[PDB]
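K.L.:
Below is one structure. I have some questions about it.
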Amino acid sequence: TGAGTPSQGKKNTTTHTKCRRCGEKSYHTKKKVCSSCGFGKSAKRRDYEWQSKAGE
Amino acid sequence: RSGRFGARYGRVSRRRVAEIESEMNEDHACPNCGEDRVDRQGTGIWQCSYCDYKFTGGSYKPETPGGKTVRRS
Amino acid sequence: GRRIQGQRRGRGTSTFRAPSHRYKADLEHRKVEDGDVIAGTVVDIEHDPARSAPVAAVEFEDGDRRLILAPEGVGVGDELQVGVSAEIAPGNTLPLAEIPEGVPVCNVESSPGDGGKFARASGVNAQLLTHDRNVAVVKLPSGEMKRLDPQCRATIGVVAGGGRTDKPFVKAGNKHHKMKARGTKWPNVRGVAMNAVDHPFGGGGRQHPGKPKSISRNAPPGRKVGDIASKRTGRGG
RNA sequence: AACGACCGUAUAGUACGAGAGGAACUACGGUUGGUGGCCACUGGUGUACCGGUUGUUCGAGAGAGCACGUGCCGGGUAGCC
RNA sequence: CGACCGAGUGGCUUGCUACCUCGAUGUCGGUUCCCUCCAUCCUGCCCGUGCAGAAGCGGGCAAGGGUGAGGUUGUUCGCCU
RNA sequence: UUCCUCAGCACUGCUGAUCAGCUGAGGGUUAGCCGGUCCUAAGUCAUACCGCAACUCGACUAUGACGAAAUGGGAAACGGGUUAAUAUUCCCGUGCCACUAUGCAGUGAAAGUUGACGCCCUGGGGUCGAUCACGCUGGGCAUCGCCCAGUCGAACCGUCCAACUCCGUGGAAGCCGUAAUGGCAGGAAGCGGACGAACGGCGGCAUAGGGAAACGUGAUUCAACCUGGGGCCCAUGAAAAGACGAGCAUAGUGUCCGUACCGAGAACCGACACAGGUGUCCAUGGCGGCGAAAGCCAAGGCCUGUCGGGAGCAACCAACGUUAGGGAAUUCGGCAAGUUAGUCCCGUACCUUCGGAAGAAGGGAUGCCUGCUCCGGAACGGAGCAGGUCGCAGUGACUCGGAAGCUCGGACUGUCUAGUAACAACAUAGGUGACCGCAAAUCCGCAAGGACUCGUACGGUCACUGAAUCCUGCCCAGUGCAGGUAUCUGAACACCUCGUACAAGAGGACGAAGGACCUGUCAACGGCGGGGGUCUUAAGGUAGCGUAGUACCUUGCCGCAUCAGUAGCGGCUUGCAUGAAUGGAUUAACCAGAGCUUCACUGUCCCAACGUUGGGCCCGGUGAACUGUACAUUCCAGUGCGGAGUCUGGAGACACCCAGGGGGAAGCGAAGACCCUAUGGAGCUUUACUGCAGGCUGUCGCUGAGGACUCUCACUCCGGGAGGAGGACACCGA
RNA sequence: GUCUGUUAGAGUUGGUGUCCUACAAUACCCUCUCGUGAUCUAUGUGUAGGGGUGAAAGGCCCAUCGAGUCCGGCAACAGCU
Ligand SMILES: [Cl-]
Ligand SMILES: [Cl-]
Ligand SMILES: [Cl-]
Ligand SMILES: [K+]
Ligand SMILES: [Mg+2]
Ligand SMILES: [Mg+2]
Ligand SMILES: [Mg+2]
Ligand SMILES: [Mg+2]
Ligand SMILES: [Mg+2]
Ligand SMILES: [Mg+2]
Ligand SMILES: [Mg+2]
Ligand SMILES: [Mg+2]
Ligand SMILES: [Mg+2]
Ligand SMILES: [Mg+2]
Ligand SMILES: [Mg+2]
Ligand SMILES: [Mg+2]
Ligand SMILES: [Mg+2]
Ligand SMILES: [Mg+2]
Ligand SMILES: [Mg+2]
Ligand SMILES: [Mg+2]
Ligand SMILES: [Mg+2]
Ligand SMILES: [Mg+2]
Ligand SMILES: [Mg+2]
Ligand SMILES: [Mg+2]
Ligand SMILES: [Mg+2]
Ligand SMILES: [Mg+2]
Ligand SMILES: [Mg+2]
Ligand SMILES: [Mg+2]
Ligand SMILES: [Mg+2]
Ligand SMILES: [Mg+2]
Ligand SMILES: [Mg+2]
Ligand SMILES: [Mg+2]
Ligand SMILES: [Mg+2]
Ligand SMILES: [Mg+2]
Ligand SMILES: [Mg+2]
Ligand SMILES: [Mg+2]
Ligand SMILES: [Mg+2]
Ligand SMILES: [Mg+2]
Ligand SMILES: [Mg+2]
Ligand SMILES: [Mg+2]
Ligand SMILES: [Mg+2]
Ligand SMILES: [Mg+2]
Ligand SMILES: [Mg+2]
Ligand SMILES: [Mg+2]
Ligand SMILES: [Mg+2]
Ligand SMILES: [Mg+2]
Ligand SMILES: [Mg+2]
Ligand code: NA
Ligand code: NA
Ligand code: NA
Ligand code: NA
Ligand code: NA
Ligand code: NA
Ligand code: NA
Ligand code: NA
Ligand code: NA
Ligand code: NA
Ligand code: NA
Ligand code: NA
Ligand code: NA
Ligand code: NA
Ligand code: NA
Ligand code: NA
Ligand code: NA
Ligand code: NA
Ligand code: NA
Ligand code: NA
């Protein structure tokens, strides 16, 4: 079985969904944790310094 | 006996499965009554179809050498 | 390199755990306040998934229904006793002191009240030898002379299911079925059949260990493999 | 290359030669390799055609469809080879 | 038939060199299909002989045509029918 | 929103379009009894506690909550009708459950049963369906008289009960019983009784419903559903909610979320209207036959695996048919193709672990028509007999093994490089050694803590070898591990000497593990030579096997087999450089594993031919990409950085277009994987350099009373507790 | 962990066939293996990057593996083009 086209057929599992907090489609309905705003994991909003050039 | 194994496994393995199972399937005397009606129910479990006596013993024998010693002392 | 298999074990992932949720009961001696006035009747004989040996259900006077570590020769209806003055019959529990010298015993306690530690596998037993006011000697199934507190309880008789080791598994499928009822990753790949990055005996154009197999006790985990602190090896001499 | 080469017969059991053995010029007949063309003859094909027969559907009969591009089997004209 | 020593031609083997290509000139052997060389294996015509003949042996001119089938081996080569 | 209706063709559709999953505008999904919702599963999260420099980090322990829409458990709905589109939801008819209120009954009431369960063989009950017989209603057919369809009717309410179990009677010493096992004086058959099943029977439901009509009756085989018997485990096959237990009338309430459509060669994932991928149920439609197989045909769906038109339709290509005589000569090799085939009877070698080998091999039969026999209750089940009879051919198509031998490897089923390796590699049972008595051995974490472990030596960890059979020799010198150790060596603290008004510093005494030293150990790493009739460095190759998948010389020599055999097999064998669990020898069975031989077969070949289908060619429509410094009709030589269409000398050459097979553009495609270089990179190894974890040991702190000893009070562990064990050790910090 | 078997389902030996600007960034056809078990499969759930997982091939961890992917360090450094 190929890892390419023939393995794309079983993909009908829902993971990331619209988020109740930040509105982005990143709330993993299985983990119950938003990969964008950190909802479900952190009371504070997910944010990092590497999200921009160091001196900016 | 071990005829279900076909030409597989070799002499020793199918020879010991037979000897062990042959003695396991024999007629054993019930500790309760005394009728030769004891059968295996599973690993280490024995039962007399006559009086319904259900008891513990060896895995492939109702009585083991070590068990027969317990009485001596 | 990569962490070897024995290092993966410790993490305790699914593959390495035992199927506890599928296990029955924890066979431990019932805690009697005192007086020995505790007795019960054998209600049923069951199979124990954790030890591949029979075990027995008992109904105690005060209503307590529990599974017991069954010695050989126990049947439905038999009356069993537990306490300081339990009648000296097979299947009864009482401190090593009350047990007469020269009698085969099983499910022996390490420290009084722990519920039993030694001699509790298929067909084995400990031999009570010496008595004293302070220490009772016991010969464990490995042949070792273990000194114990006479207050350590035990059960008269040898464990049931004796002789299980007599019959061979014959086929891989049979091992497979048993292995699935224990906490162990099976089958087993030889260290030598691996790559150098995977195990200390790995690598090479042909299969053989690099250095000698006998490793030191002080060796670090990841390196401690083969014959551990071997006092000797072989069969000769 | 439109042609190359070989075997055989007569010459001759001759010339030569103690003997054993043993030719040639010439004239004939055929074979092989190559080359160009043709199908009366033999051969192949021939899902043109005609026949036999198995299974199934059209009620039977008659007559038909499907079974890989003929269900299978037998025969096979012209043409092409 | 032909040693020693001496003078050469070729560019098939092998060795030497590092000129050409490392932003790639696809390997060996085989197969198929086309052209060529002569240092000629056969075939034409010749010369000598330790050429009776017959069968040879050696040499000259000559590249029109021909030089095939198989057994082991990937083999080229080579051994064998 | 792709669903239905209407209106359209700029877009989308492999061509066109009046069509559309396209564009625009409207409309469409109705529930106490179908799901969700509730319960609990592997497991998840949150709070608390503790850790951590700290947290959005972290293991345990508490508590709480979450975790199943086809496919776990679970209170209750059937039939008919209706719309452009919904429907057990709406409408009509009938029925059912839960809660609450009222009223009669009841004082019972929670023990217990149920929910609730693995794999293999099987009996009995029994519906739908399929078929058979016969009657009735409708249709079809036109030499006959056959052929097709229909012949209906639920949930629910009531009632019936086989098997299992047990009671009474009875009184079997041999009988009773089964497909099989089995049963009995501890009481068999028989008779009687209690309990007790279907999604099944029967009655109602129903001058309900449906049909144009008739609106049937019996039977066989029987999915579903019900209910029993037997066998297996080094394997033991969920839980909780809930229900029953425990009546009846009447009445009221039963909210909330889902409901359209597709479910795939155009509605999902794959950039696409993609030949790919993607779970469940219909497994009982007919003939056929062993069959959920082939082939053919219904019901039902479709002509959308969506561009067409023309030319006996050439060359060439893809799939494929047939080829005389020869028959593997083809090739690395029989690659490709072919041969054989179903069923019944006869018959069957070596070897072997006695199972097997084996469908070995080899030989015979096979249709139709007529009348029959046997087994069984019977089949539209099976096994045979007699006579007749057609063909080239009777498993007539379809379906459907080619066979035998020698050698090598791995014992066998199994695993693997998703995407060039399926193997001899990995796994395996079997053999072996190692560690550990559990406050263990081994392993994970920074810590708090954790896996093994609901486990305890018949255990489980760490390794090697790799079924069976016969075996497994010698070496402890080096390396490794382990034990011992007079003596030697051996750090820091404390102590002593010197030094300094103190300190730095110098030296000394004592000495742990470690090392020296000695010993044990090779199924521990590994070794088993040269010389001569011992030397290195411990020993100096034993059974076996051998030109090996290991042998350079090598196509070794002899033999088999062939016309000829670097192959293959057998023997020899001084083995460049075989050999015993780095396992040796060997082996029945097994294999998409490597090599060789024979019979059979054949277009692999001699040597090619004709034919079939789809392209190719011409026509309408649609309509890309690769590549492009320039110039360019080239050829033969030469020259040049030594491999030129372009330079030099000649030769040839009127322009354009069609089809073709690919000689050249050192053709196009990729800043060479080979090789070297760079004070480039990465993975891996080690007795490389330098360090960091981890283990061991000494010392200080915790730490207390009286080089050897006693104690209890901190501290640790066992105990529910009382209390027990241990104890200044250990754990932890340095 | 028995046999035959395109029952369903799973697998992938050969054709080095077709395709190789594909129907397809692993496809098509025939042939072939397994098919009651160490079997196949849907859904749910766990293990995370020097870390998993691995009947061991350096196999696999979303077309990415002798150390995944994303962004940041970052305009890394090079005596090389
Ligand atoms: Cl085990
Ligand atoms: Cl639903
Ligand atoms: Cl039965
Ligand atoms: K180059
Ligand atoms: Mg991948
Ligand atoms: Mg315990
Ligand atoms: Mg497991
Ligand atoms: Mg192994
Ligand atoms: Mg390997
Ligand atoms: Mg390593
Ligand atoms: Mg090995
Ligand atoms: Mg046809
Ligand atoms: Mg080229
Ligand atoms: Mg000449
Ligand atoms: Mg010439
Ligand atoms: Mg529509
Ligand atoms: Mg319209
Ligand atoms: Mg819930
Ligand atoms: Mg359900
Ligand atoms: Mg509809
Ligand atoms: Mg619907
Ligand atoms: Mg389409
Ligand atoms: Mg022929
Ligand atoms: Mg040949
Ligand atoms: Mg040849
Ligand atoms: Mg073949
Ligand atoms: Mg009869
Ligand atoms: Mg046939
Ligand atoms: Mg060989
Ligand atoms: Mg194998
Ligand atoms: Mg591969
Ligand atoms: Mg394979
Ligand atoms: Mg492959
Ligand atoms: Mg192996
Ligand atoms: Mg082993
Ligand atoms: Mg073992
Ligand atoms: Mg030989
Ligand atoms: Mg040895
Ligand atoms: Mg080895
Ligand atoms: Mg380069
Ligand atoms: Mg290299
Ligand atoms: Mg480096
Ligand atoms: Mg504790
Ligand atoms: Mg099988
Ligand atoms: Mg099969
Ligand atoms: Mg899963
Ligand atoms: Mg490798
Ligand atoms: Na190695
Ligand atoms: Na020269
Ligand atoms: Na170049
Ligand atoms: Na070539
Ligand atoms: Na010539
Ligand atoms: Na040859
Ligand atoms: Na009924
Ligand atoms: Na049928
Ligand atoms: Na198998
Ligand atoms: Na040694
Ligand atoms: Na040693
Ligand atoms: Na050796
Ligand atoms: Na296999
Ligand atoms: Na042909
Ligand atoms: Na060309
Ligand atoms: Na690397
Ligand atoms: Na294939
Ligand atoms: Na990494
Ligand atoms: Na950057
Ligand atoms: Na640099």
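Sequence positions for chain C are given in Swiss-Prot numbering; the residues included correspond to 2-238, in order.
Including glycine, each Cβ sits where the backbone N, Cα and C put it.
The following feature annotations were taken from Swiss-Prot:
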MUTAGEN   C:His200 to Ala or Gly  No incorporation into translating E.coli polysomes; ribosomes assemble normally. Significantly reduced translational activity
K.L.:
Tell me, how many other CB atoms lie within 10 A of the CB of C:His200 (mutagenesis position), whichever protein chain they belong to?
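P.N.:
The answer is 22.
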K.L.:
Using DSSP, would you call C:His200 (mutagenesis position) helix, strand or coil?
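P.N.:
DSSP call for C:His200 (mutagenesis position): coil, neither helix nor strand.
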